[PDB]
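For reference, the structure discussed in these notes is given below.
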Amino acid sequence: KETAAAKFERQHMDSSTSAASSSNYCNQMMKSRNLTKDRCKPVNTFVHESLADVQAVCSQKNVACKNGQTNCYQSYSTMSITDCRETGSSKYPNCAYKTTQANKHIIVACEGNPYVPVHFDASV
DNA sequence: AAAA
């Protein structure tokens, strides 16, 4: 089904853009990546690297999750990510976001075997 | 921005 790994690529992976094409990159994406499903995922960051690179992060700098859980990993490098916040105009089903684009390290939670990304924690 |  909707696997964990699989859940990460849907929500958190857009390797099709080097970055947010526009400010709607977030209303177009969220919406579409089924994040607006049966709610407005309030905040979500899209990474713009490959998958093989993002998955790498699981063999990368191990850091704590904001959670306190221990399988997070920051990227040694720095990724292009588009961070998505909903705007105070978001009203489900009418999900509307504030695209913020940045180049930051990413921090993800790894999991499985293969140990791959399964939750996206931060960016720094 | 992660799930008996």
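Chain A uses Swiss-Prot numbers throughout; the residues present, in order, are 27-150.
Each residue, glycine too, has its Cβ placed from N, Cα and C.
Cβ neighbours within 10 Å of A:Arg111 (substrate binding site), excluding its own Cβ and spanning all shown chains: 15. The substrate binding site annotation in Swiss-Prot covers A:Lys33, A:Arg36, A:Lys67, A:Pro68, A:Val69, A:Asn70, A:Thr71, A:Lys92, A:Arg111.
Counting only residues at least six positions away in the same chain, the Cβ atoms of A:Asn70, A:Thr71, A:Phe72, A:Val73, A:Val80, A:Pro143, A:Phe146 sit under 8 Å from the Cβ of A:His38 (mutagenesis position). Under mutagenesis, Swiss-Prot gives A:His38 to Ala with this note: Loss of activity.
According to Swiss-Prot, the active site, proton acceptor annotation covers A:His38. According to DSSP, A:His38 (mutagenesis position) sits within a helical segment.
According to its DSSP assignment, A:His145 (mutagenesis position) is in a strand. Take the CB of A:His145 (mutagenesis position) and look out to 10 A: across all protein chains shown you find 18 other CB atoms. For the mutagenesis of A:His145 to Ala, Swiss-Prot gives this note: Loss of activity. The structure shown keeps the original residue.
Per Swiss-Prot, active site, proton donor is recorded for A:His145.
Distance noted between the C-alpha atoms of A:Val69 (substrate binding site) and A:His145 (mutagenesis position) is 13 Å.
Cα of A:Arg111 (substrate binding site) to Cα of A:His145 (mutagenesis position): a distance of 17 Å.
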